[PDB]
Amino acid sequence: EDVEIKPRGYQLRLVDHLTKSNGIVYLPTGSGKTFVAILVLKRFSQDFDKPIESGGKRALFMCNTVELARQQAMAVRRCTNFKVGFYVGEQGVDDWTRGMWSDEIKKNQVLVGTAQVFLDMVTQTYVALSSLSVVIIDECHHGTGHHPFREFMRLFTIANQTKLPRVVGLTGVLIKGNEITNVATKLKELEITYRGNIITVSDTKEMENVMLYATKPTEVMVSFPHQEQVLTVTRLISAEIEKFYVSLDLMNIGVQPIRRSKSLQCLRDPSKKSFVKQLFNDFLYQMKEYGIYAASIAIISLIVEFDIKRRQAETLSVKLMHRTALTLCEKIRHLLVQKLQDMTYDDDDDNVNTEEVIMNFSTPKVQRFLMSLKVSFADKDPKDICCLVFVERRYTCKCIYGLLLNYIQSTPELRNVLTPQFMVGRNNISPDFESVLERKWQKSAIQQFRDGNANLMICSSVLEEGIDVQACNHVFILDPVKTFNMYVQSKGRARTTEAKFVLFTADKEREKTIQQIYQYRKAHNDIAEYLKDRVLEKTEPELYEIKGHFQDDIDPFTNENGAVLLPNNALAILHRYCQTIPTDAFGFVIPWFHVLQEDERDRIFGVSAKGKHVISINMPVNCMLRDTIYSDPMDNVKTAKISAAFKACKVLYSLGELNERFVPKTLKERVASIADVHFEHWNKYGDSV
Amino acid sequence: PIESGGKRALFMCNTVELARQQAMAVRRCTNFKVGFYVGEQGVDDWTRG
Amino acid sequence: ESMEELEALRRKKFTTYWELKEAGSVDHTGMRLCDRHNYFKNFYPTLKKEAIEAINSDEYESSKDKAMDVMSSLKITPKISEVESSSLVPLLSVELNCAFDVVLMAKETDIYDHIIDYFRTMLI
Amino acid sequence: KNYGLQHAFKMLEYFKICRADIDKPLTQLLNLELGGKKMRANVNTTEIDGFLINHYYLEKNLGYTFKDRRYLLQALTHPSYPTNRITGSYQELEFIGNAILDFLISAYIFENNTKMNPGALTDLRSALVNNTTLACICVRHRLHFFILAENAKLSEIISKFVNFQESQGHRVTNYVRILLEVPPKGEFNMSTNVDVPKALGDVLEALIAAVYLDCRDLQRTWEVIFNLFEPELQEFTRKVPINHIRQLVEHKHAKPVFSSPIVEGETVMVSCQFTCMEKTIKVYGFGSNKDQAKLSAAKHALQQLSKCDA
Amino acid sequence: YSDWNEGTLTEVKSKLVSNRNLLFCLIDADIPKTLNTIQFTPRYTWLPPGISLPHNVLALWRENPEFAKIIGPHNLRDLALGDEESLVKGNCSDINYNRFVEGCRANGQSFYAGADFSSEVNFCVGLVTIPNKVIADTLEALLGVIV
Amino acid sequence: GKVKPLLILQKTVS
RNA sequence: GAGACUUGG
RNA sequence: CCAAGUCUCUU
């Protein structure tokens, strides 16, 4: 009984286990998972006050996504007496001088910020691992492959081993992808990437205590009668879209930067034309999947998007192309509304006729979804309904949101109960349909959800992870479930008592989705038992295995200053430096890569490059490296590219273009390098250039 | 490297699991990087490269 | 008057200047952008029927002549512009220079008939 | 001025302006070394012809016959062009050219024009080195066609600029697009600023630098420059175009008033309230930024006043 | 190779009758240069016998390949030869030649890599592109008629 | 026709 | 505005 | 070659 919620018994056990050893906590998501992070921060709060110069130390909170970092920092500030810092690219943190970093760590005892910001910060030697008492990583399951979590983790294998901090991982799911088979190996690679062993509650009393804040939502599968017959307007629309594609193939827009595959194997349709093709293909898929009314909403989405692009056009040719795309979109919308009105002869009551057309002019999936909603929240208090909907594609959220708006303001029983709302990830789409330049609305959708302004939320894999939301009564997974972790986190989002969980699946895929859901059941139970029964006195991986877990990649390089150039960051640093050479708003040009072919590979690399991939980087004309640096023969294109970038950045550092810290030389420092040598007479007047 | 006059070690054991134990002990007791080769990893099919 | 003058008559002026040279015209049409496609549905009726007669007519010598006669019946002067394209057959672009901005292109062999079938799909 | 180049260069050795060097006594500052990797002097002319067809046309249009054509290609190589992997961009060459041309033109006007005051003389130096006049000269001789560049925006600006210049008959003028009162009549008198790309002047200047590096004869280079710029030399010796805004404020009867720039999207304009023959004409300038919009308005006003006074 | 086993015989037979081998064995025989594999559309893609491209631009086009890459049909459309040219001059007038070549250079202000401007116009220079399967199939067709 | 030999140029060459 | 990462197709 | 989400840097 206290305003500062006391540590719960299992929280106490987790804290006093972690304080002695670094490890990973594995619990269903909630305020307890964050609170244990708070308490482990508290328990290591001895050396914050004294300055780093006096051997002081700080704390490092690792979040994945910027908004998650914001929310976690807010929670820490409201739950702790310390003062914390938030660090992303928005705060203009890149230019922060060492004095700013110093007095910052002086004011902020706890440093919170996204992965890559802190990764660059440590690699730039701004702060040292010895300067950090503890490191807390949330959603640590994301730490695999070349994820920045894993890079930061690898950094520990370079500095001295006696000043290494405490590493704590928070997560409600341990696996990332679909590799649910052979769980033990994956769990071991995760525990060995970090420097600890997973921990959880085992005692039945602990089980019951956990259940009070964590609930297992009741779930039922729901399936719709899959129909395939399609209406004539669909084939027509396909025909005009095809004609537009063939015309656009030869639009011959002004020269744009060469676009080629991620593997540098094939060329590409430029971003300008490619974007149009992607938008129309998505619209076609939306129409195919959800029917005609959904298509009517999606076509207005396209209209808004393309009008925005036109207003953002700069080329007469691109202006023309985008206007033409707008015109075709408008034609399609007119035809769709004609088809809608071609059936309104059935009845003139447009209110209920909207419902009826959405039953007729949309696919069975949609019909099932809508009537399930109708029977789910017939006459309930809007404050008492808080449910989520999960859909795959970005534009699906907008389309279904508009469809639900029309449905709500079409049915008497739901007109005054539901308040549909939506939200998607980065590259935010316009939430408005009338293309007006500016709107009064400012409240964000998530804030509406938290405050209760919005009760019905249509999200696509964004609100699933990390984002703190009140327990939701219902969670409708409209799209098929695809990933174990995604399934688990979606299930955990439905946290409240008696919360209902719903899956919408096509009849033909019914048994396959059954297969998947029960493979996931088995994986979850396996994780639970494997944690419960396993016992180990060491409770940390050994040095040999930790060292063996990482060397597979190319070894990092360091200078006498200790600055580390991670090979995974080589491309990022290359593009960073090359972004500064141009001196024109339009002369900006990025590096051009090239892959050597067998015969060229021969006459240069002899017989040493057979059965391996090699990539040559040929930087633009401006800068001085034009020797066509060559990557060492690597197994695959990805590693070959990483090697190419590593070698190129090493050469640049050897040529002094990197200011002994592996960042491009700014004009100020670039000139200071020459100051002493061409400005001797300055220093005698208490004056330096 | 061998072509440069280099040389390698050979910790040959009797049984596969005993070879596992010895390789693991070697790994924890030595800074060298060791490769484990038995028929289960498909040692037969590896190519010259 | 403060908002009627200061923000306002300038809102019109700024958008006007955009349509003059900068923008590809703007939606100053009153209806909702959602309902903007209905612009030609609500187009001036009796002339609508006259254009229906013209389009359904079969006395027109060429699709070029058909397009011009129909489109003047619509009381609109389009501009035929050649868009630089890789096609051997030149690619032409057209404008409807009306508040309901509209632009089409195709190969010269197709452009006129494409106008015809467009307006068939739209004017209905 | 008094002691000429090969002597007063050592003045810097005296003043340590550029640090004295026994290897390079300042007297020898005409020994430019374009070292580094940016240049190669070994490629056969066949590759440049593959990049520069119709060489003879360009040679006769420029009025000088080149000997080592590689200098051309490296000079015409716009940085955005990727497929030239033998030479660098023109930036390092326009860097030296700009100075070379400023010096040569200044020397000519100094030697020949002793009747014109130093203040307007520096104003004229600024105007002649101004990228606007240099771009006009370049287009007048149709050199822009061969520039080897690979970006849409610069090409498009070049296209519209050459169109407008041709509409002006290759005459330097207030670079204004009179959108409305041949301009049509409308409610008010507004216009936009014809934007001058700088890559054009850059490439012309780098070409002259290539001429210098090839011939190593500066009299012949001055011959070329005089042939190219003679009309402007004859003209500006009769009228001195100072900065347009300063031209207005000094002009007795301009008295322009510039309103606050109101922002919509990326566009901003300024209402220029001025008077002409005791009647107030409301003209407006437009631009991406505030200063550009003000300059547009001022140029439009000078345009209007030029038609009114002539 | 009667001694060989069945599997290797099958593998070798597959290689022999595989498309690539047939393509190469017919290419070296110089038949593909005479294939009828493009729909006859005389108005657009065809070269009448007594009519040809200007010799000056023709020689430039064949001699200079790099220049050839980016040549676009509009450049040809820009070469609106006067009657004297097309009838008696053979090569185009120097002014037309110029303007066309600068137009071709300006084409570079469009896509060097992605857009193959030559495809729509290759028939003018006599180049054609054919899928491999067609080449192989012609080889079998010849064999079949001989049989 | 004939350029005036620029006095600076004629001086640095003679 | 540009790039990258993860996962999947 | 396509979908989702995330991050960095920058207008």
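We number chain A the way Swiss-Prot does; in order, the residues shown are 2-690.
Here the Cβ of each residue, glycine as well, is placed from N, Cα and C on the backbone.
As given in Swiss-Prot:
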type	residues	note
DOMAIN	A:15-193	domain 'Helicase ATP-binding'
BINDING	A:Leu28, A:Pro29, A:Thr30, A:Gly31, A:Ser32, A:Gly33, A:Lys34, A:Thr35	ATP binding site
MUTAGEN	A:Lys34 to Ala	ATPase-defective. Unable to unwind blunt termini (BLT) dsRNAs but is able to bind BLT dsRNAs. No effect on binding to 3' overhanging (3'ovr) termini but abolishes binding to BLT dsRNAs; when associated with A-1217 and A-1476
MUTAGEN	A:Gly173 to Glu	Decreased production of siRNAs from dsRNA precursors
MUTAGEN	A:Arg324 to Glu	Decreased binding to r2d2
MUTAGEN	A:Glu331 to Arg	Decreased binding to r2d2
DOMAIN	A:366-536	domain 'Helicase C-terminal'
MUTAGEN	A:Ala500 to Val	Increased viral replication of the Sindbis virus (SINV)
DOMAIN	A:571-673	domain 'Dicer dsRNA-binding fold'
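Those recorded positions from A:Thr35, A:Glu331, A:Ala500 lying by chain C, with Cβ under 8 Å from one of its Cβ atoms, are A:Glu331. Fewest other C-beta atoms within 10 Å: among the binding-site residues A:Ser32, A:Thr35, that description fits A:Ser32. The mutagenesis positions listed here (A:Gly173, A:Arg324, A:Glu331, A:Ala500) include A:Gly173 as those with a Cα within 10 A of the Cα of A:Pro29 (ATP binding site). Other C-beta atoms found within 10 angstroms of the C-beta of A:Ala500 (mutagenesis position) number 21, with every protein chain shown included. On its own chain, A:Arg324 (mutagenesis position) has A:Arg311 as residues at least 6 apart in sequence with a Cβ closer than 8 Å to its own Cβ.
A:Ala500 (mutagenesis position) has A:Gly31 as its nearest neighbour among the binding-site residues A:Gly31, A:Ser32, A:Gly33, A:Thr35, going by CA to CA distance. With helix defined as DSSP H, G or I and strand as E or B, the domain 'Dicer dsRNA-binding fold' (A:571-673) counts 41 helix, 14 strand, 48 coil. In the three-state DSSP classification, A:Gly173 (mutagenesis position) falls within coil. Comparing A:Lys34 (mutagenesis position) with A:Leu28 (ATP binding site), their Cα atoms are 7 Å apart once rounded. Each of the recorded positions A:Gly31, A:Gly173 was scored by how many other Cβ atoms lie within 10 Å of its Cβ, and the smallest score goes to A:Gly31.
Neighbour density for A:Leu28 (ATP binding site): within 10 A of its CB lie 20 other CB atoms from the protein chains shown. A:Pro29 (ATP binding site) has a Cβ environment of 20 other Cβ atoms inside 10 Å. Take the CB of A:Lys34 (mutagenesis position) and look out to 10 A: across all protein chains shown you find 20 other CB atoms.
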